[PDB]
Amino acid sequence: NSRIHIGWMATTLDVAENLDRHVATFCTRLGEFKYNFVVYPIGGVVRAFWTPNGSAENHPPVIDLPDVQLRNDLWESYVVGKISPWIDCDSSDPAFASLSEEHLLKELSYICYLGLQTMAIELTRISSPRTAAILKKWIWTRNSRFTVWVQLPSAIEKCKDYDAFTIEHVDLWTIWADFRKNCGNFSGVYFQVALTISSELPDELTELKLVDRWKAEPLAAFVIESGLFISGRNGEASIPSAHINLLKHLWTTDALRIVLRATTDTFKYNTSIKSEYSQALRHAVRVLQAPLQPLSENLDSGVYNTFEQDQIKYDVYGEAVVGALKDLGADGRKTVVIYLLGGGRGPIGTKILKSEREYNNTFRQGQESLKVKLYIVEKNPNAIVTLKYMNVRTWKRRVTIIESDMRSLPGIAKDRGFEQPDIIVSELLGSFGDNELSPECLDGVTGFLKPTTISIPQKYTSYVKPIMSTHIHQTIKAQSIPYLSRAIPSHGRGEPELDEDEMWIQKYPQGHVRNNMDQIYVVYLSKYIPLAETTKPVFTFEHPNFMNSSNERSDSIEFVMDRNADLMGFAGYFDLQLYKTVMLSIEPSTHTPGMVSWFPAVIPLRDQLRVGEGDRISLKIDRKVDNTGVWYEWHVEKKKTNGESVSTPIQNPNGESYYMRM
Amino acid sequence: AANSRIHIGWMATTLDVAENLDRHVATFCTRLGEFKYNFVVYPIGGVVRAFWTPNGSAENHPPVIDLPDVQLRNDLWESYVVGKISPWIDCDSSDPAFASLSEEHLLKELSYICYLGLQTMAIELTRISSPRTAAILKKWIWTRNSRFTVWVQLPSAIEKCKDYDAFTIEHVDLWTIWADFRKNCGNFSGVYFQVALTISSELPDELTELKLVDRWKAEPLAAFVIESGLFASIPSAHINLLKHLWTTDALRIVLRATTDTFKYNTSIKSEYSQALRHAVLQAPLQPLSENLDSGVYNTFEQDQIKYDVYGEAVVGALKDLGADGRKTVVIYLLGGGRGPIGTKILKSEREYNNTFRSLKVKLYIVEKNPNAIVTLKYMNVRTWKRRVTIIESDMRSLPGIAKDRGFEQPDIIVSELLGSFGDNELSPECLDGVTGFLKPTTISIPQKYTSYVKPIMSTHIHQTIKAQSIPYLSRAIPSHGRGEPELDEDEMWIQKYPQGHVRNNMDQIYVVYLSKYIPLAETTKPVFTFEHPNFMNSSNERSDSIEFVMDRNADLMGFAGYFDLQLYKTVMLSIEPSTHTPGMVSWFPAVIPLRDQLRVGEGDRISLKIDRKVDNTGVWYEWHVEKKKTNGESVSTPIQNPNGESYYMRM
Ligand SMILES: Nc1ncnc2c1ncn2[C@@H]1O[C@H](CSCC[C@H](N)C(=O)O)[C@@H](O)[C@H]1O
Ligand SMILES: Nc1ncnc2c1ncn2[C@@H]1O[C@H](CSCC[C@H](N)C(=O)O)[C@@H](O)[C@H]1O
């Protein structure tokens, strides 16, 4: 069994009750039937198998395949996401085509969210130009690297655009080659074709001269239809000599997975011949990181889950909350309004509830309980998909799930009849504190709170410290972009484009190295050395910013060198008081023990600046703000004992190399 | 920690300069090993060259590089021996002539570390400032495709530097030295470009003053140099330093024979170590343009059957010519390499004389590769019994240097200057070079060759070729075309591709083991022929138009390339699909790729147009395709590699 992997393709013929909710027991039992992975519709079965043929008001079901119902590594191993069948960007009806584009995008974004390893997309035309374009740009601009199975039709004739009177020189291969070209010939290691086999085997799949083609193609899968018999024995579920010769012919590597497709409404041996098919099949072939940007990119579930593995952050948050409910609760209140701002998968939600309960059992002993109404505000739609499932299962529909960018609540609040909060709770922190746009995010929410409203975090502050490491510097400098990565979006103001070959490219006018040097980074400081014994304060922020103090900043941060050495840049840190006494910090001196939540930031210098015992170092750093985003410009000013003073060039002018947007 | 965990090396020294040593490193290192230490530092020139001392005028010069490779199989070399530059070299000598000399020999030495195919190598800094040395080094490592570790060995202390002057040495120290040199080679990845400390008997300030000592934790610290200036025992501060800076067990440590004229108890050798421990595409090769490293020869010499067949054509020519009645024949082996074809000629005379007969054979083995000559001298001595005259020359100027050194006209000239596409290594031009002094009777082995081309389909090969990428450390590797590295605005080496990266990828020939693909035809066709001796000096420039018909819906990505060559009359060898010599691995197929995959179907007519052009300084291919449907329509792809801009085989 081991060496051969065989997937089961979810079909309209195993749509049971709440299957989207119970994918666990699904792949479980299916697994019992001796097949490992599955091709499940990533939109959810209520969405995949929907039918558009209705009034102009028949809208498509929202994505509803919650991730929490299964640990992410399992999603990654077993499940393989197929795009909803009703999608057709190349519909003959312009409006449905547009609709199709939009929704294809949604499903792609979700495939990313669940963090799936492999994904199927089934062509239904002889030509899919629009689909090709959408997919092309997608894959070529994603920082991710998932695999893509392009399932083909059984034969030319099943195609929607098939005209038996104009197929001059077409076959299944021409289809695949045309699609593959149309997405820009991405790597076979990643862009792969899946053949669909059935009762009828076309000539091109038997006439040797043609079947040989698929050996020179990035073939990754055969999708086998249950169109077949029970010849011999106890009714042996078996396969034609031509079929066999085919699955044996092209079965080169044991990587190639085999999906089975249930065409026949045979509930089968009452669900116990699946394994018979499976058997039949098997026996016939045998360190730098960019800072996160939650505001402008949607965090996948991996990022979130990892976040969760740092339970200490959440514990501290809970303590902060109980403290708040204590300073407010001592007043003898009954009910209190809280807003979690950017809930993610909602660990701080469950934790906040946990806090209302603990607070009640310790403080309200033998007296009226203080109850909390909880609004969770969030923008990532996939995340929302998780927040609703959570709300249902664990939270008992108590919490109000508001999908929006919080910086917009001030409008939809009084309208949809939401009352002002007493506490707003957010966790939008970069390693450099405000490098993840927190101040602008939370500042967006001020127009709708009471002067009473206590905000957590209350305060946070960005620190810094000169370091020396030829390794970190030499590593930042030498980052290069391989062909497959040529169109991944820059962290700067510019975005990918089409070149003279109608191919996506991300140009870097300032130059590649430069572009490397004018960015912040988050690193696990390996082979470095401190040049200062202690760090210094850079940038503070306090919420709620009731007075609308400008979010932009400017500063000089000066140190003093005690030895001959090469200064390669600074390590940036941060600490934050959630509420009063309760706080957590990433700073070397005041570091929360055991906390892996944040690695230090690094503000690199273009060139390793040399220094010696005596010189005063003035790190100029400005945090400039823009209609469309925020960025750090920075540089160094060395001054020797004799007053003589030099300075390095201003790195990141206008955020051209590193520009956090909104 | 455990014994095998902590690695210890033995630096050579005048303290152990035995006789004939440069001809016997195997046993040397074997004894070394018996004394419980794995690797060994050793001068690449060989001791005789290594410890030479300039004193006379231009009358006396440095000993030639004479550390032969053959004395030990290449993997052994690659494992144990760490090469080290002769201490007498000083690219930064105060004397201009000596610095020039130093640059030349520093180069020869580097070239040799490449030749032997060593993994690691060490160079000793003897100045507070070594700018010229750093430039030669810089250009070397940036333009070398050869990835390989390097140790910058530091002096005992700032004081013993050649340019030491207690009057200007304001704020300078061993680390300042290292940071200057590291900065002057461009801050090459410390994964390769590293620094070794030499721990003297007197421990400096910066290596005990903790705050200072910590400097080396932020540096590519590679190895510790340990002088015998100790008692075997080791001082408190020494212990604390060696412990302190020793982070990765990956660090290495070498023994430096300084004070002890020898070890009283031989065992005092073994003691020290102990006491310390107690702490896929490829370009077509181009032998005329680039000197081959020794492992290329070492694997080149696994192709038993090439030598076998060469020897077969040799016995054949000794039959045909020897049958005359004479008792002697002269033969020029043109490009001996490491010489197995020479030993094959001598083995073929030796083996001819008893089945067909005397007929003594005089051998002239010519060779350009200055590093191979070491191997052909050691080879001429160890096996050949000095019966063969080695000639280190461009075989293309041999006709001229024929009288000055008393050379005799050749009856036969044996050579192997072909590649996986036959003529792709530029054999015709050099043999045409040797042409001008050949007797009219001279048979050229081989006599002829012809190239072959075969339409193929493989998305994998095509994508692979197109996606070729240059990372930062490889930014200065020279092009395969007319272009060469140049200094950028930061005085940093870069190889510019003004035609574009992708174009540069697609306008080149490759050699690949055909992995995932399909042939779009069932038989190859004739491309470019050539015939030696080219007695009339015909133009090596060629221009043909091969033809192929297509029989199915396919994506044509280019042609696979092959060759055949006749050595003499009947016997011969060929890499071609059907006629392919069995058992060979001598030549994987060429790939002449098209820029974008060409779509084809049943009945398409494909004309491959190839012009083999030649230049004053090199040669190149200019190829493309014409497609013509059954209807007679005729598209045509763009001329690839025009003027060898992407591909130009220099001479
Ligand atoms: N402007 C904004 N409006 C709404 N949500 C935002 C936002 N900016 C960031 N977020 C959300 O805030 C989250 C930051 S990561 C924090 C997730 C969760 N609080 C945890 O600690 O595990 C992301 O999930 C992102 O979707
Ligand atoms: N113009 C030239 N003059 C002298 N030698 C040349 C030359 N052009 C090429 N060569 C030599 O010819 C050899 C071709 S490869 C053959 C190597 C060797 N005969 C073997 O089979 O192992 C190279 O080693 C190169 O050094």
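Numbers in chain A come straight from Swiss-Prot, and the residues shown are 45-330, 359-734, in order.
Header says: X-ray crystallography, 3.0 Å.
Cβ atoms are placed via backbone N, Cα and C, with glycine included.
Pulled from Swiss-Prot:
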type	residues	note
ACT_SITE	A:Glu499	active site, proton donor/acceptor
ACT_SITE	A:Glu508	active site, proton donor/acceptor
BINDING	A:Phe379, A:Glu499, A:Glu508	protein binding site
DOMAIN	A:360-706	domain 'SAM-dependent MTase PRMT-type'
MUTAGEN	A:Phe379 to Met	Significantly elevates methylase activity, and converts PRMT5 to an enzyme catalyzing both symmetric and asymmetric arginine dimethylation
MUTAGEN	A:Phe379 to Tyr	Abolishes catalytic activity
**Request:** Could you check what DSSP calls A:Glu508 (active site, proton donor/acceptor) once collapsed to helix, strand or coil?
**Result:** helix
**Item:** recorded positions near ligand 1 among A:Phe379, A:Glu499, A:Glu508 (Cβ under 6 Å)
**Value:** A:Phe379, A:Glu499
**Request:** Count the Cβ atoms, other than its own, that fall within 10 Å of the Cβ of A:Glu499 (active site, proton donor/acceptor), considering every protein chain shown.
**Result:** 23
**Message:** Check the DSSP secondary structure of A:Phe379 (mutagenesis position), expressed as helix, strand or coil.
**Reply:** helix
**Prompt:** CB neighbours of A:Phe379 (mutagenesis position) within 10 A?
**Reply:** 17
**Request:** List the Cα distance (Å, whole number) between A:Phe379 (mutagenesis position) and A:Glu499 (active site, proton donor/acceptor).
**Result:** 11
**Asked** Taking the Cβ of A:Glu508 (active site, proton donor/acceptor) as the centre, how many other Cβ atoms fall within a 10 Å radius?
**Response** 21
**Message:** For the protein site (A:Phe379, A:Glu499, A:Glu508), what does the 8 A shell look like? I mean other same-chain residues with CB within 8 A of the CB centroid.
**Reply:** A:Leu364, A:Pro366, A:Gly414, A:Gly416, A:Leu500, A:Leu501
**Message:** Under DSSP, is A:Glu499 (active site, proton donor/acceptor) part of a helix or a strand, or is it coil?
**Reply:** coil
**Complete:** Rounded Cα distance, in Å, between A:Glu508 (active site, proton donor/acceptor) and A:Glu499 (active site, proton donor/acceptor) is 10
**Prompt:** Which whole number of Å separates the Cα atoms at either end of the 28-residue gap, A:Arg330 and A:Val359?
**Reply:** 41
